[PDB]
Amino acid sequence: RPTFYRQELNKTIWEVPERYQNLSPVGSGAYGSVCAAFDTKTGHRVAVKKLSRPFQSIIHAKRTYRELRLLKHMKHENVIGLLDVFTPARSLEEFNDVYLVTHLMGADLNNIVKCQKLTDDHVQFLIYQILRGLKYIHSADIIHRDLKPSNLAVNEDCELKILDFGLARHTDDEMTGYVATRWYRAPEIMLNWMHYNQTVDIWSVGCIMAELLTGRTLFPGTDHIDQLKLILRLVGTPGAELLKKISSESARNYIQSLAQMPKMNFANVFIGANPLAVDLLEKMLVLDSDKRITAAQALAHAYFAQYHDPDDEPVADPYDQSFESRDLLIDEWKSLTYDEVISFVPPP
Ligand SMILES: C/C(=N\Cc1cccnc1)c1ccc(Cl)cc1
Ligand SMILES: [Cl-]
Ligand SMILES: [Cl-]
Ligand SMILES: [Cl-]
Ligand SMILES: [Cl-]
Ligand SMILES: [Cl-]
Ligand SMILES: [Mg+2]
C-alpha cells in the first residue's frame, strides 16, 4: 500500500498516493471533480477524477461498477485507457471513495475544427483513427452512444483518442433545444424508434466527418423535430421497409404525416470534396441502421488507402456484460467495485 496525503481543493478533501504531485482543479460535472497532477512514477501529466456520491443509490452504485469495468477493459492506441485506480480505504468496511487516473488530454476535435484549416489528408487520418478505435470497441459488443467532437482528444501530431463512453448518463433537459449533445445522435435513438445497436456510432462518425469537410455542423436542429426535418431532407423520407421496423405506432403515424422527399445528391451538398469522401458519407448516413457500413468494412474503403493495414487493426478481448441484467443491493455493487479496485494491474 502506498502512503497517502490529504488536502482541501475547492471545498473537497483529496487523499491520494505521494506519487501524484502539484494537484490543480480543472473541472467538475455532477459525476465527480477532476484535478491535473504530475505522476512521479511514470513522468506523465495525468487527470485524477474523484467520483461524487459513487454508492448513494442502487442506480449510482451500478453506474460506478459499470464505468470501472469499462475503463479497465479498454487497451487500444485510439481509446482512453486506465493508468490507475485507488481508494484510501484499508478494508471493504471503511470503503467510500473511488479515484480514476488517465493521461491528461489537451485539445479536443472542437479545438481544431473551429480554429484551424484541415486538408483532405487530415480528414482521412482523423476519421481512420476513430474507425480503428470503433472496430476494437464494437468487437467487445460495447456501444459508445455519445461520439461527438468534444469526446475526441487530438495532439499536435493529429493523433486521436476516443473518450467519455456513454454510461447512460444524459438527461431529458440535456438533450432539449439547440444543443450539441443531440446533433450527432442517430434518428432511431433520438426518437426511440426501436431497440438500437452499435450502428448508432457509425451515424455519429458520418456527422463528424461531414463537419471536418465543411467546417459546419451537419444537422444543427433547434429541437428533436427540426433536427429530424434536416435529416430527412438530406437522406430522404423512409420507405415501407424501414417503417415496418419502427415499434412505436405514434412514431410511424408521425413519419407518415410528412410529405415524401428523395435522397439529395451528396456531390452537390459537399461541393469540392474528394469523391471517395462523398462515397463513404453516402454509406454511413443511411436512415435504415441495418444497411449502414460497419467500422470493419469502412477501414477497407478506398478513402483510407494510405493508412489501412489489416495486420495493425486489432480487436478486443471478450467483454462479459452479464452484470447489466443482474439485480443486486447497494452493498453488493459496492463489494464488486472494491474487488475491481484491489485487482487492478497497471499497464507496462
Ligand atoms: C502523424 C501523422 N502520420 C503518422 C503516420 C505514419 C505512418 C503511417 N500512419 C501514420 C499524420 C499527421 C498529419 C496528417 Cl495530415 C496525416 C498523418
Ligand atoms: Cl506513492
Ligand atoms: Cl490512454
Ligand atoms: Cl474511502
Ligand atoms: Cl461537441
Ligand atoms: Cl470480461
Ligand atoms: Mg465529454
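So for chain A, numbering is Swiss-Prot's, and the shown residues are 5-352, in order.
The header says X-ray crystallography, 1.6 Å.
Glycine is no exception: its Cβ is also placed from the backbone N, Cα and C atoms.
Taking the Cβ of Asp168 (active site, proton acceptor) as centre and 10 Å as the limit, one finds 17 other Cβ atoms among all the protein chains shown. Taken residue by residue with DSSP, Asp168 (active site, proton acceptor) is part of neither helix nor strand, so it is coil. Residues annotated as active site, proton acceptor in Swiss-Prot: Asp168.
Under 8 Å, Cβ to Cβ, and six or more positions away along its own chain, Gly36 (ATP binding site) finds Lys53, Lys54, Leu55, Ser56. In the three-state DSSP scheme, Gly36 (ATP binding site) falls into the strand class. The ATP binding site feature in Swiss-Prot is assigned to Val30, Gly31, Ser32, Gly33, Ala34, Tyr35, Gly36, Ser37, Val38, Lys53; the stated evidence is sequence analysis.
The domain 'Protein kinase' annotation in Swiss-Prot covers 24-308.
Packing around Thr180 (mutagenesis position) is summarised by its Cβ count: 12 other Cβ atoms lie within 10 angstroms of its Cβ, all protein chains included. Looking at Swiss-Prot, the entry for mutagenesis of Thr180 to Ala says: Phosphorylation blocked.
Annotation note: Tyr182 (mutagenesis position) sits in a coil segment as assigned by DSSP. When Cβ atoms from all protein chains are considered, those within 10 Å of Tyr182 (mutagenesis position) total 12, not counting its own. As a published mutagenesis entry, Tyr182 to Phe appears in Swiss-Prot alongside the note: Phosphorylation blocked.
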**OP:** Please name which of the recorded positions listed here, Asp168, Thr180, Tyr182, is nearest in space to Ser32 (ATP binding site), Cα against Cα.
**Re:** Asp168
Subject >> Neighbours of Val30, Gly31, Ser32, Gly33, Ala34, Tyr35, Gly36, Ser37, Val38, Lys53 excl. site residues, C-beta within 8 Å of centre, ATP >> reply: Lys54, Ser56
Subject >> Diameter of the ATP binding set by C-alpha atoms, the set being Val30, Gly31, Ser32, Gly33, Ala34, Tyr35, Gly36, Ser37, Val38, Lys53, in angstrom >> reply: 14
Subject >> Spatial separation of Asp168 (active site, proton acceptor) from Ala34 (ATP binding site) - C-alpha basis, Å >> reply: 14
Original post:
Under 6 Å from ligand 7 by Cβ, which recorded positions from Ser32, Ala34, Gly36, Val38, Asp168, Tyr182?
Top reply: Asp168
